[PDB]
Amino acid sequence: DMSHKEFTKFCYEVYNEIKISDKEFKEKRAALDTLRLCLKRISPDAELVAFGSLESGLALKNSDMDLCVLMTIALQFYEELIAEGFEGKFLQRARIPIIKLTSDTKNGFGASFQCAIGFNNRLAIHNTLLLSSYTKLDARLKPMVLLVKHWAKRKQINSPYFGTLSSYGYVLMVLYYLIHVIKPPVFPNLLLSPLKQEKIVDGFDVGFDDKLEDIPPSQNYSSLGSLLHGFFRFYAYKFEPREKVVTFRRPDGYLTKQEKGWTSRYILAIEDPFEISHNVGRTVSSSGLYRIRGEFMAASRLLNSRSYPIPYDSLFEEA
Ligand SMILES: O=c1ccn([C@@H]2O[C@H](COP(=O)(O)NP(=O)(O)OP(=O)(O)O)[C@@H](O)[C@H]2O)c(=O)[nH]1
Ligand SMILES: [Br-]
Ligand SMILES: [Br-]
Ligand SMILES: [Mg+2]
């Protein structure tokens, strides 16, 4: 596949600039070690588990950590963290308690050290396991994801709290495209594999075909650049967000908002692969979607240009 040779070259150049460095990765691992030691001061029966992009390998540089305490202990842990020189925020008695660390004054992790600690979020640990497996299955997934996250941040469409979509939402859009849209598929659907076994956690089935050594290499040989152009075009022109649901629970990837009962927030519908009652795109407003769609079209138009050379830089320019 030489169709997108120059764009692919550019993609890997940007990828190497935005990916988390080994230095920063080690630092975050070290911060996790320190925080785990602190938790074990509170309880021998509590464990501290990393999840999210750091754990899956899908992290951009200067990333925040997402951690999870598995067993409240929340208050005791928080007060102990403060005593040990961390700065942070916590609201006691919240239905979803969260400790947000914002600074470290003693343990050398930095003035701008940022870490979110939740409690018993087992589903997030499992969806991280799923994303980790996919990143191990194909070497094109990691740079594709970083580049989509970078683009989403640069174009201001990566703000759930302000009407657009979470980074996790974008990763699911990427996986859906690579499993159920592109032909030949880049990836099989591990949840729907005949070898998958049910595994019930917090009332949902988190099972998937996880024996990766038995999964053959992809029969899709497209370049990274070809994959990304295809991804942008699908969501710009082909996907029908008014009627359709991004889903990992159908063999053909076909699911309507009607069948799902997600009609009256469901402006963009992305069904979490495990917690199927959760719409990952619940944060997306009518204005947010129009802006999201507008950016997908702009990305597609850029890459479909018949001129030479194409100014690929504009893909990651702000606004
Ligand atoms: O709807 C959601 C969102 C997030 N998560 C879980 O939280 C993890 C992180 O979600 P995330 O959207 O924050 N990804 P992140 O890499 O931190 O980028 P960003 O915050 O924009 O800088 C995800 O990888 C999931 O494990 C969910 O389980 N459900
Ligand atoms: Br993510
Ligand atoms: Br198309
Ligand atoms: Mg979560």
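Residue numbers in this text run from 1 along the chain shown.
Recorded method is X-ray crystallography, 1.9 Å.
Just so it is clear, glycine is given a Cβ too, placed from its N, Cα and C backbone atoms.
Long-range Cβ neighbours of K149 (UTP binding site) (same chain, at least 6 residues apart, Cβ-Cβ under 8 Å): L58, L60, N158, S167, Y170, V171. DSSP classifies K149 (UTP binding site) as helix under the three-state reduction. Per Swiss-Prot, the feature UTP binding site maps to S53, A124, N127, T128, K149, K153, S167, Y168, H278; the stated evidence is experimental evidence.
Residue density at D66 (Mg(2+) binding site): 20 other Cβ atoms are found within 10 A of its Cβ, drawing on all protein chains shown. Residues or ranges marked as Mg(2+) binding site in Swiss-Prot: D64, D66.
All chains included, 16 other C-beta atoms sit within 10 angstroms of the C-beta of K100 (mutagenesis position). What Swiss-Prot says about the mutagenesis result for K100 to A (Swiss-Prot position 144) is this: Reduces association with a 15-mer A stretch but does not affect association with a 15-mer U stretch.
In this structure, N121 (mutagenesis position) belongs to neither helix nor strand by DSSP; it is coil. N121 (mutagenesis position) counts 20 other C-beta atoms within 10 Å of its own C-beta, drawing on all protein chains shown. Swiss-Prot gives this note for the published mutagenesis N121 to A or P (Swiss-Prot position 165): Abolishes catalytic activity.
Swiss-Prot gives this note for the published mutagenesis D272 to A (Swiss-Prot position 330): Leads to diminished TUTase activity. Listed in sequence order, the residues of the same chain lying 6 or more apart from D272 (mutagenesis position) and placing their CB within less than 8 Å of its CB are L123, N127, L172, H278, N279, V280.
One mutagenesis experiment named in Swiss-Prot is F274 to A (Swiss-Prot position 332), and its note says Reduces capacity for binding RNAs. DSSP assigns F274 (mutagenesis position) to coil in the three-state reduction, placing it in neither a helix nor a strand. The Cβ of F274 (mutagenesis position) has 24 neighbouring Cβ atoms from other residues within 10 Å, across all protein chains displayed.
In Swiss-Prot, a mutagenesis experiment is listed as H278 to A or N (Swiss-Prot position 336), annotated with the note Abolishes the UTP specificity and converts Cid1 from a TUTase into a poly(A) polymerase (PAP).
The ATP binding site annotation in Swiss-Prot covers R282. Other Cβ atoms within 10 Å of the Cβ of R282 (ATP binding site) number 17 in total over all chains.
Ranking the binding-site residues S53, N127, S167 by how many other Cβ atoms lie within 10 angstroms of each Cβ puts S167 at the bottom. Take the Cα of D66 (Mg(2+) binding site) and measure to each of the recorded positions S53, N121, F274, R282: the nearest one is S53.
Nearest in space to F274 (mutagenesis position), taking C-alpha to C-alpha distance over the recorded positions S53, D64, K100, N121, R282, is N121. Once the Cα atoms of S53, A124, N127, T128, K149, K153, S167, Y168, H278, the listed binders of UTP, are compared pairwise, the greatest separation found is 23 Å. Between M71 and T72, the deposited coordinates omit 7 residues, leaving a Cα-to-Cα distance of 10 Å across the break.
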